[PDB]
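**Student:** First the structure, then my questions, so here it is.
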Amino acid sequence: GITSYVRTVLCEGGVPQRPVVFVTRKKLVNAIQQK
Amino acid sequence: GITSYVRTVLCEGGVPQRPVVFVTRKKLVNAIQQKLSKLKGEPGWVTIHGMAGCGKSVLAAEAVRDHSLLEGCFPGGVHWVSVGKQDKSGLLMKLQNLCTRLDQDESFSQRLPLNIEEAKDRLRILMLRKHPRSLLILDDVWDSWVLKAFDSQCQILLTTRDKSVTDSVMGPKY
Amino acid sequence: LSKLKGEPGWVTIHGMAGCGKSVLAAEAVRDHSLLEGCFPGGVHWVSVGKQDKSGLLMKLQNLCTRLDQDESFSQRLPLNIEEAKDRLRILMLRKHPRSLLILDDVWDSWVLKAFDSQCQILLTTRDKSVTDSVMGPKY
Amino acid sequence: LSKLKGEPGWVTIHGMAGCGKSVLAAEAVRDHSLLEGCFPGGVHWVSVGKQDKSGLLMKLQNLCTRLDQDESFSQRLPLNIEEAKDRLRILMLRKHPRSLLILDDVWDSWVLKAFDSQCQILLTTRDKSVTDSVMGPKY
Amino acid sequence: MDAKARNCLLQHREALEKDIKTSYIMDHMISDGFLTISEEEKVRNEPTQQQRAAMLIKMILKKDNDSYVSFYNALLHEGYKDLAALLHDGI
Amino acid sequence: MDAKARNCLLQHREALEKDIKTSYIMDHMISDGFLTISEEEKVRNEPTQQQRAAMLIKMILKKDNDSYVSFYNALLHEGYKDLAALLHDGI
Amino acid sequence: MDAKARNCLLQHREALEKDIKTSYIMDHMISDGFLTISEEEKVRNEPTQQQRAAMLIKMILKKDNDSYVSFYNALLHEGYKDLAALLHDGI
Amino acid sequence: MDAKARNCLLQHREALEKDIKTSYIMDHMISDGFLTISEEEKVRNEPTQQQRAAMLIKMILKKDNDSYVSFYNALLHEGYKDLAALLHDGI
Amino acid sequence: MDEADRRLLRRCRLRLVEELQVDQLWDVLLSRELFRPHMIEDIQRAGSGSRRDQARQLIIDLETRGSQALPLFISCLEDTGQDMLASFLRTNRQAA
Amino acid sequence: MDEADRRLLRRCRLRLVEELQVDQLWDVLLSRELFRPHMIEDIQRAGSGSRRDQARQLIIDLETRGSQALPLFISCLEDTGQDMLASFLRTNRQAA
Amino acid sequence: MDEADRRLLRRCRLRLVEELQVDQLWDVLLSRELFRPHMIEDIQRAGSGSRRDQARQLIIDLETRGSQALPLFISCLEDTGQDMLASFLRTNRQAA
Amino acid sequence: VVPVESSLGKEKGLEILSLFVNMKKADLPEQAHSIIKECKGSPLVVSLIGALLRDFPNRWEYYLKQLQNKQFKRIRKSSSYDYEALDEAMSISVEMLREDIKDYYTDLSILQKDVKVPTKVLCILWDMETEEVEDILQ
Ligand SMILES: Nc1ncnc2c1ncn2[C@H]1C[C@H](O)[C@@H](COP(=O)(O)OP(=O)(O)OP(=O)(O)O)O1
Ligand SMILES: Nc1ncnc2c1ncn2[C@H]1C[C@H](O)[C@@H](COP(=O)(O)OP(=O)(O)OP(=O)(O)O)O1
Ligand SMILES: Nc1ncnc2c1ncn2[C@H]1C[C@H](O)[C@@H](COP(=O)(O)OP(=O)(O)OP(=O)(O)O)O1
Ligand SMILES: [Mg+2]
Ligand SMILES: [Mg+2]
Ligand SMILES: [Mg+2]
């Protein structure tokens, strides 16, 4: 669940928005994020 | 029934006024507008296409011509860019020109970028803060790198002949 | 001339050479009634003449310098015709809201394409073919 | 050195090579008493060396940049020696009223001609002929 | 900050600059922790109140969403009701 | 002014600034002809008396010998005996 | 403004700056519509009245003939009779 | 001063400024040796008591822990019980 | 003291400085600890020491006496017999 | 605040700074919420704090108080009894 | 005036201004040349001109009256009969 | 370093394939299961096949046999990603290696799809001493 605010920071950052056809990799994302 | 105000926003935008001899296409205009309404927020691209001379531009001009969809939906003004067909050098100028157009205040550096990406930054930033609720309309467009250039993460709708063109781009496309 | 009370619009005036075409243009605006009530914006006259692409470019910059008396807008001048078109449209839109532009002669369409600011401009000439590229009500 | 309490003036110091000529200049000013009461203006040292006309020019600009710490004066630098002379004289006159300038070496007269600001400058050297072009009391 | 927020500011930054007095507003934003002392002096150092307002607004535009609400509350609390009204749209 | 005069001022300008009140002293000076109304307002306009004293002293330092004596007499006449004593050295 | 007007101002701008108080004069010129609020704050913001007067005069010099008369009437109305007298020459 | 101290001040500096009268409090802090005469005049020179309070508090914030207690004792001793209560948290 | 009470004392400035009787209040302000003995004398010596000047200084200092300053002030008014003034103030704070 | 009212306050600068009585206005400006307590203090401390300096700062700050600043100002003038000044201002705004 | 005396007068500010009787001091401050006639009037006109405000301005100005300012001040206190105040100050400076 | 092996999940790719063609996962044709085996979890291949299918839902088996062919020249899509095809990506990686190294990789070509060969055999083909051979591989 993206916060509205998150998108606002992200837009400023300029990271691409995720492709509409995607599938989370919870374990991997979690690992990078925790690390 | 055009509001007086609608014309005032439209003049700033620079969209051409509809030809005096025109005939509404209510169903089509309605469809684009309702769809156009759909990306209420967050980036998004709309492609419109037909064999040559199908009323493709006029509809784009006409769709935004109305107050209801535009006024409630689009606090940001509308900006129209006539892309045409371009070699890499030619494309560069349009970007600077859009830079000059958008920054009426001139607070941003008078110097203009010599690099396409830098212009992309000026657009994104300008769309983000100066005018984000803004919608950008394009005319023609014949190759992908072009939209790659305009791919500001802010809604831009391109109207054209090829429908292949918006394949490089990312985000919801209708 | 009164007719396009608002919203863009072009007026063409024409005759075989030396028919009083300019003087009428000067004379029409010479009067207070039509001009004062109708035209809160000032009147700007441009002498277009006949021009190669390069020559045309200068007139635009010169109109830029003329219109922006304050100089608030960038001292730098556009090297591109369209950018000048933007400076004109924007200047007409905000700086001079009710302004009327008059042109002298004009011999080819791209020229009016250049001046096609969506703000009323009236061109006075010899060819009546000239205002065919343009869009909006024409009389 | 105390003697020219006010009004322009030049002091020359000389010896065969390596006689302690600079160190004395540095040493003389090293003391508080003569400097503090006498010299409300700061002391500026310039290392002139030996110079072709072009080389000399740069030292002047550099002294210009050094003296004008505020930068109130034009950021642009003079391309002409005399103009630099003006910037020095004016700066010495207003910006640093009681200042003393010390020079190192110096091998030809036009050089002091350049520095001849009418404000006290003392040159320390090998030739004593050098300060002959200059005007004002010399010791 | 949000697109609509930043834009709402830009849309009315002129009417704001032509009326608002920065000191009281900066007292609030400083207390709220959305304005720094240095930022405050840069604004105060401006020759005219229109430039001070302009500088404040110039700063707030590059700030987070909470600063937009801090500025909005300050305006209300300080009597700039109509201008706070115009910004109600922004967040 | 004299080297010893200017120096004596500098040597004690801090103790002076920390104690003297400028108005009475400027009344005396403004009458001696060593101070101008404009100079007087620049000094008076200072936010704190330490800065006023500092400004006065700043001005006197670029003045003639007679101004040093005018300032010294003013101090005595105004009760700043100890500070006038410290300046006795200067001329 | 007229040559004689602009020059009469310049010829006496020093005596003016050394005596006139700007606030009352600006009240008049503001009422007459020959001075703006911004212009008024730039003048008021000056550190000393000589600079305020100097700024006002600096501004009036680039103004129309009516402003010369507005400034002249203000001076009279405000008691600067002798200075208004000196400017009588100018228009 | 301590983080909790400085923050307790900031957390209630508004309620304080809206109530407290600086003179009596400065008499105490001067006596305690936690406020100087110059500092005292800067505070006193403020146009309104809200700004005087604001200036005092502005100053105390950059002071040591003992000044926080001096200000707290002064408030109590001066009848500002509820405001002293709010600051009890801070040290 | 909250903004409502501070604003109330401001809006009511005239009625207060026109009506306040301070002669018999002194001891009640002290007895209820609304003000400290030193402040009480500051108030009595305010301006020309006229009833009005005293009354004006009293209501200004009141803003600095905490959250119970107003209801405490009202209690002193009542034990002094200034019922209309106490009534007006009460009705206003109670109008919430 | 629209240009007509801003222009009116400018053209009328003299009459205003010459006639305004601020002593009894303070509480009405606060009571009607024309100005905020902090600004009111700023006005009272304007310049030398003279009636004129206060009056001048008041009318300058008035431009920043919104569309109802003038009619609200007029109401404060009236409840202060400054009828001629209120009358002049009213006749001017009503001359439309 | 040295730092020791500049701090002693500050630490005892309260006990001073909160105890100082200035009415009969004026002539002694003048008679002993501790202050100059114009400063004396500045002190008497300090703030509201209340005993406290006068007393506060007196002790602040004292810092600017030289090395003998304190012992001279103490002498004026004594010839005024303010023995406890003079005693306290003496014991403090003598505690060295 | 977090190291992302290119694998993916069979459950997930079916999830991805469904999104690509917009149907309840079960509703998906029998053909679909097998092509994912070819994909080997390179999500680039899945998106690449998936988009490729958006245009031609009918030619489902074709690409199945195509990947059974083992040539990736057939699969192409314009995409947000910066390459026409998966073959396209690998070519970019190969070039960088210093010329001396570059020849060696090709020898590396012979090795089975799924054999973990003991270092030695690489030593033998190379004819280069073991302490050295490991490092190039590193
Ligand atoms: N009501 C109308 N709707 C559509 N077209 C109209 C109408 N009235 C007249 N026309 C004619 C006149 C115009 O030349 C043309 C509209 O141009 P448009 O549809 O924008 O072509 P286009 O811009 O798609 O062509 P291209 O593909 O070359 O850009 O149709
Ligand atoms: N009252 C008048 N009305 C019209 N023309 C007049 C009048 N009085 C004198 N003239 C003559 C003198 C001028 O040279 C000429 C007016 O020029 P004008 O009608 O503007 O020609 P023109 O500008 O149309 O020519 P071109 O087509 O070459 O631009 O007519
Ligand atoms: N107390 C001293 N006084 C003078 N010279 C000293 C002393 N101590 C050491 N020296 C030596 C070390 C230095 O190299 C040298 C001082 O250089 P200096 O006298 O300035 O020569 P100079 O600068 O006159 O030479 P030139 O004529 O080449 O410029 O003498
Ligand atoms: Mg088209
Ligand atoms: Mg002609
Ligand atoms: Mg040497």
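Chain B is numbered as in Swiss-Prot, which gives 105-278 for the residues shown.
Note: Cβ is positioned from N, Cα and C throughout, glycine not excepted.
So Swiss-Prot lists these for the protein:
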{"type": "BINDING", "residues": "B:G154, B:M155, B:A156, B:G157, B:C158, B:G159, B:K160, B:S161, B:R265", "note": "ATP binding site"}
{"type": "MUTAGEN", "residues": "B:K160 to R", "note": "No association with APAF-1. No binding to pro-caspase-9"}
**Student:** If you count, for each of the binding-site residues B:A156, B:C158, the other Cβ atoms lying within 10 Å of its Cβ, which residue has the minimum?
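**Tutor:** Comparing Cβ neighbour counts within 10 Å for the binding-site residues B:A156, B:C158 gives B:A156.
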**Student:** Over all pairs within B:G154, B:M155, B:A156, B:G157, B:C158, B:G159, B:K160, B:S161, B:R265, the annotated ATP binders, what is the largest Cα to Cα distance, rounded to whole Å?
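**Tutor:** Taking every pair of listed residues, the largest Cα separation comes to 12 Å.
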**Student:** Given the recorded ATP site (B:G154, B:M155, B:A156, B:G157, B:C158, B:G159, B:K160, B:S161, B:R265), which additional residues of the same chain have their Cβ within 8 Å of the Cβ centre, ordered by sequence?
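**Tutor:** Not counting the recorded site residues, we get B:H153.
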**Student:** How many other Cβ atoms sit within 10 Å of the Cβ of B:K160 (mutagenesis position)?
**Tutor:** 17
**Student:** For B:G154 (ATP binding site), just count the other CB atoms lying within 10 A of its CB, please.
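**Tutor:** Excluding its own Cβ, B:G154 (ATP binding site) sees 13 Cβ atoms within 10 Å.
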**Student:** To see if you understand the setup: which same-chain residues, six or more apart in sequence, place their Cβ under 8 Å from that of B:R265 (ATP binding site)?
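**Tutor:** Looking at Cβ-Cβ distances below 8 Å from B:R265 (ATP binding site), excluding near sequence neighbours, one finds B:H153, B:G154, B:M155, B:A156, B:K160, B:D244, B:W246.
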**Student:** Which three-state DSSP class does B:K160 (mutagenesis position) fall into?
**Tutor:** helix
